[PDB]
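Undergrad: I'd like to ask some things about the structure below.
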There are 2 protein chains.
Amino acid sequence: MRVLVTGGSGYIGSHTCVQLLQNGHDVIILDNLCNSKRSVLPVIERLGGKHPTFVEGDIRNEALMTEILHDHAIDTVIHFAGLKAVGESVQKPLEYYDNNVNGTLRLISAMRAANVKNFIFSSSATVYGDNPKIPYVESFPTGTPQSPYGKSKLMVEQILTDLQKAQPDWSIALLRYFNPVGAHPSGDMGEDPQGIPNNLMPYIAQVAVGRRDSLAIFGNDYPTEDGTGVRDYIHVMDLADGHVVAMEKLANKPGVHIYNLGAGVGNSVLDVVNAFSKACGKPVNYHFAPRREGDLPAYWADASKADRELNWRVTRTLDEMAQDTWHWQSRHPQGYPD
Amino acid sequence: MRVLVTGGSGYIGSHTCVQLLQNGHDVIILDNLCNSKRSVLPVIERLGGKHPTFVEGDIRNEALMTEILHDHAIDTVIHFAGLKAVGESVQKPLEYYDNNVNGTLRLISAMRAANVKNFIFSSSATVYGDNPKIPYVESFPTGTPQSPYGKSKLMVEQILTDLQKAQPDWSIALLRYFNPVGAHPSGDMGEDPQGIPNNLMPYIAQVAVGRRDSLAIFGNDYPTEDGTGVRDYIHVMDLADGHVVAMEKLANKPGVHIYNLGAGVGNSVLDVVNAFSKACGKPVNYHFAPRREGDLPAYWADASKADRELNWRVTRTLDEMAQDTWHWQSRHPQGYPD
Ligand SMILES: NC(=O)c1ccc[n+]([C@@H]2O[C@H](COP(=O)([O-])OP(=O)(O)OC[C@H]3O[C@@H](n4cnc5c(N)ncnc54)[C@H](O)[C@@H]3O)[C@@H](O)[C@H]2O)c1
Ligand SMILES: NC(=O)c1ccc[n+]([C@@H]2O[C@H](COP(=O)([O-])OP(=O)(O)OC[C@H]3O[C@@H](n4cnc5c(N)ncnc54)[C@H](O)[C@@H]3O)[C@@H](O)[C@H]2O)c1
Ligand SMILES: CC(=O)N[C@H]1[C@@H](OP(=O)(O)OP(=O)(O)OC[C@H]2O[C@@H](n3ccc(=O)[nH]c3=O)[C@H](O)[C@@H]2O)O[C@H](CO)[C@@H](O)[C@@H]1O
Ligand SMILES: CC(=O)N[C@H]1[C@@H](OP(=O)(O)OP(=O)(O)OC[C@H]2O[C@@H](n3ccc(=O)[nH]c3=O)[C@H](O)[C@@H]2O)O[C@H](CO)[C@@H](O)[C@@H]1O
Ligand code: NA
Ligand code: NA
Ligand code: NA
Ligand code: NA
């Protein structure tokens, strides 16, 4: 199929594009380069074993979206474009709402005009908010997320849902996931945070490489087996894979298809650290701090539905996530070249 | 003060503008005329006893907003502009999200750029959704509204709230209300629905004037005193007044100020009908139908907080709401002239 991949040069999108191309689809990448570099492109093509057309531009530009859609005769859209830094969302809520809420709205408005009706939304499990019972199941009502980031994601899920109700011929997947980690096995693609890394893994990696001194561990008194927070980490390759299957299998199948993408288990902060020490051949430095801001003791997603329905499940381990991360870090210490 | 009144030529805004001008503020009206006519303008000026500057344009046009803001040195913005037809929201969700969510976002983005930090949001009590205990109190968490209309309102409330958190010097009022009815006492301004009227009152009025045959009453078996739905109706003049006080009193007072605007009591469908029969001098025709779509038995707002805090409370009766409505209908059967 002809797939427009918004945010394709980013972390998860870049990995998703390689997999798309490997499956032989025709890939059109749309990215504004606000959080990714052109230098990834060629790696994409190479590992993908095929050429992905690249378009520099913004989802908020509805006109341009429509153009692209028509110009390329798109069948489906996988939408990764957006902003995803939680604390930054609290400081700059407007930007988050503009990029995510209006950004997606502009994007689907254009699809409508261009008559594109297949969509894969890269959601977030933050949507469950404090509406648990854990692990989270797609049948659980969402709760109220705490940052503007979380809220923007649920808002978009809601909009898409209503849209689908009004235009029942649309196929929309809401892919909810938690913590994407790792990197392509080649070691030539991986997560390239620009500043202080958001996620645990990269933060750890930077400590490990000497860029950081010690990992602050927030709260060593949670009601967990080791006292640290328990989260759900998913290898970015498994995630990429989820995206492709979801895209291939749901195209032209009307409805709102909600699926948690995860390993179906949680790992504590120490488990991740220890996995990483083992990966990089040396003890990661860390210390304990008091319980953080918007953090809970433990949560992870129930991924039974995608297994049953898409026949998808993760295949990589936490140890590989660590290794693959160390591998990329170690091969391209400076990340993507300018 | 210098107030930009978005959606000022509409129903509630037009009444609010008259009151503003009477208080002697400098009024700038911004409206796209999608649901109002220029013909209201002169009536505004007249009843207002002053000249309101009019700008034809859209809230979604951020550039234009910023321009206006600067050009007029605005102190505060009262925001009524948007779409508000519930069933239409289900059919055309995108338009509702664009106009309301993106429309407000564009508007406040512009304020930011123009350094305007006083805002009065014309909210809706639909935000409480099914998160009751009734009557609703500002201290009650909101629930999940059922139409895209309701959801768009809560989304906007959320955005503003986060914005205020990030930019603490902003003063933002979230004015929640239910059913605005009635018309200016002059009989020269009132609600002018274009097609099949949304609200009970006008629908009734049209039946009364002969434009409609019979009022369908949805559900005569609710757990209410008379078996029909109990709602909260508020004379548009009292609402206008609420808006002015809120605007005068909260300017430069940082925070998110939430206030229910209502009479603090409910009236059933039959109570409204009977009030109207009495107003128009003849029995309104109606029949019963089965319980409607997104309708509950009874709800109204608790308006204690605005009384205590703004020293505001309604002063008009249901009977006046009916009379004032009949008065306008009767003086301008064709509504606003083209
Ligand atoms: N990485 C995570 O921890 C996390 C977890 C949940 C959800 N997600 C979601 O996945 C998507 C991106 O995730 P990621 O980790 O690959 O981030 P990323 O920043 O690496 O990828 C996002 C890409 O989108 C681009 N982009 C941002 N705003 C844009 C706009 N308006 N127009 C065009 N391109 C724009 C950026 O330049 C970047 O290449 C978002 O939908 C995000 O909410 C990621
Ligand atoms: N009337 C009600 O029953 C109801 C109850 C709750 C909330 N409200 C709110 O009050 C506001 C309007 O209420 P109303 O009853 O006066 O409706 P109305 O349609 O009479 O007034 C809205 C005005 O906004 C204008 N408008 C719409 N989209 C615009 C845009 N993008 N740019 C500029 N102008 C635009 C219309 O032309 C119209 O004059 C909205 O915020 C609505 O959600 C009304
Ligand atoms: C804080 C954060 O980024 N929130 C993200 C994440 O939360 P999430 O908490 O799941 O992920 P994090 O990477 O932020 O932290 C994982 C765990 O490690 C801890 N930790 C993390 C970093 C660090 O430097 N030190 C430390 O102790 C936290 O207590 C937590 O218990 O879920 C979403 C997935 O849909 C992301 O899009 C959010 O952007
Ligand atoms: C249906 C509807 O417009 N929803 C509106 C309203 O709901 P709300 O139900 O409060 O107001 P309505 O005018 O729609 O109806 C009031 C009552 O009369 C009944 N009724 C109404 C019309 C009619 O033709 N026949 C009839 O029986 C309904 O059962 C209800 O019990 O609250 C919001 C106020 O914040 C508005 O912005 C919503 O747009
Ligand atoms: Na429909
Ligand atoms: Na770099
Ligand atoms: Na801040
Ligand atoms: Na008319």
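Each residue, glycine too, has its Cβ placed from N, Cα and C.
Quick paste of what Swiss-Prot says about this protein:
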- A:11-12, A:31-36, A:58-59, A:80-84, A:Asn99, A:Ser124, A:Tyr149, A:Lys153, A:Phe178: NAD(+) binding site (BINDING)
- A:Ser124 to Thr: No major structural changes. Catalytic efficiency is about 30% of that of the wild-type enzyme, and affinity binding is similar to that of the native enzyme (MUTAGEN)
- A:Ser124 to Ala: No major structural changes. Catalytic efficiency is very low and affinity binding is 21% of the wild-type enzyme (MUTAGEN)
- A:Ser124, A:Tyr149, A:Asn179, A:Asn199, A:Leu200, A:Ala216, A:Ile217, A:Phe218, A:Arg231, A:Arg292, A:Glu293, A:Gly294, A:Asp295, A:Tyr299: substrate binding site (BINDING)
- A:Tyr149 to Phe: No major structural changes. Catalytic efficiency is very low and affinity binding is 12% of the wild-type enzyme (MUTAGEN)
- A:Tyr149: active site, proton acceptor (ACT_SITE)
- A:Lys153 to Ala: Decreases the catalytic activity. Not reduced by sugars in the presence or absence of UMP. It contains very little NADH (MUTAGEN)
- A:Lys153 to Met: Decreases the catalytic activity. Not reduced by sugars in the presence or absence of UMP. It contains very little NADH (MUTAGEN)
- A:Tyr299 to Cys: Loss of epimerase activity with UDP-Gal by almost 5-fold, but it results in a gain of epimerase activity with uridine diphosphate N-acetylglucosamine (UDP-GlcNAc) by 230-fold with minimal changes in its three-dimensional structure (MUTAGEN)
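Provide an account of the burial state, proximal residues and distances for the features listed.
TA: Same-chain residues at least 6 positions away in sequence with a Cβ under 8 Å from that of A:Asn99 (NAD(+) binding site) are, in sequence order, A:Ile59, A:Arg60, A:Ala81, A:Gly82, A:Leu83.
Under the three-state DSSP scheme, A:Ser124 (mutagenesis position) falls in the coil class. Neighbour count (other Cβ atoms within 10 Å of the Cβ, all protein chains): 22 for A:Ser124 (mutagenesis position).
Every protein chain shown contributes to the tally, and the Cβ of A:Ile217 (substrate binding site) ends up with 19 other Cβ atoms within 10 Å. According to its DSSP assignment, A:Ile217 (substrate binding site) is in a strand.
Annotation note: A:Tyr149 (mutagenesis position) sits in a helical segment as assigned by DSSP.
Taking all protein chains in view, 24 other C-beta atoms sit within 10 angstroms of the C-beta of A:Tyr149 (mutagenesis position).
Packing around A:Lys153 (mutagenesis position) is summarised by its Cβ count: 29 other Cβ atoms lie within 10 angstroms of its Cβ, all protein chains included.
Within the same chain, residues at least 6 positions away in sequence whose Cβ sits under 8 Å from that of A:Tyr299 (mutagenesis position) are A:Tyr128, A:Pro132, A:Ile134, A:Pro135, A:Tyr136, A:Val230, A:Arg231, A:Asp232, A:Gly266.
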Undergrad: Taking Cα-Cα distance, which of the recorded positions A:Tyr11, A:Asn32, A:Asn35, A:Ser124, A:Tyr149 are within 10 Å of A:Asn179 (substrate binding site)?
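TA: Those near A:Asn179 (substrate binding site) - Cα within 10 Å - are A:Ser124, in sequence order.
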Undergrad: So how many other Cβ atoms are close to A:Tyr11 (NAD(+) binding site), meaning within 10 Å of its Cβ?
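TA: For A:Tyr11 (NAD(+) binding site), the 10 Å Cβ neighbour count is 25.
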Undergrad: Quick one: which of the recorded positions (A:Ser124, A:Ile217, A:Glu293) have their CB closer than 6 Å to ligand 1?
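TA: The recorded positions passing the 6 Å Cβ test are A:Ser124.
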Undergrad: Hey, of the binding-site residues listed (A:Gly82, A:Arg231), which one tops the CB count within 10 A?
TA: A:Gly82
Undergrad: Of all the recorded positions given, namely A:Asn32, A:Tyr149, A:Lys153, which is spatially nearest to A:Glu293 (substrate binding site) at the Cα level?
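TA: In terms of Cα distance, A:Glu293 (substrate binding site) lies closest to A:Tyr149.
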Undergrad: CA-CA, which of the recorded positions A:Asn32, A:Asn35, A:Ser124 lies nearest A:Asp295 (substrate binding site)?
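TA: Considering only the listed recorded positions, the nearest one is A:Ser124.
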Undergrad: Measure from the Cα of A:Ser124 (mutagenesis position) to the Cα of every one of the recorded positions A:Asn32, A:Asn35, A:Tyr149, A:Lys153, A:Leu200, then give the nearest.
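TA: Its closest listed neighbour, by Cα, is A:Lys153.
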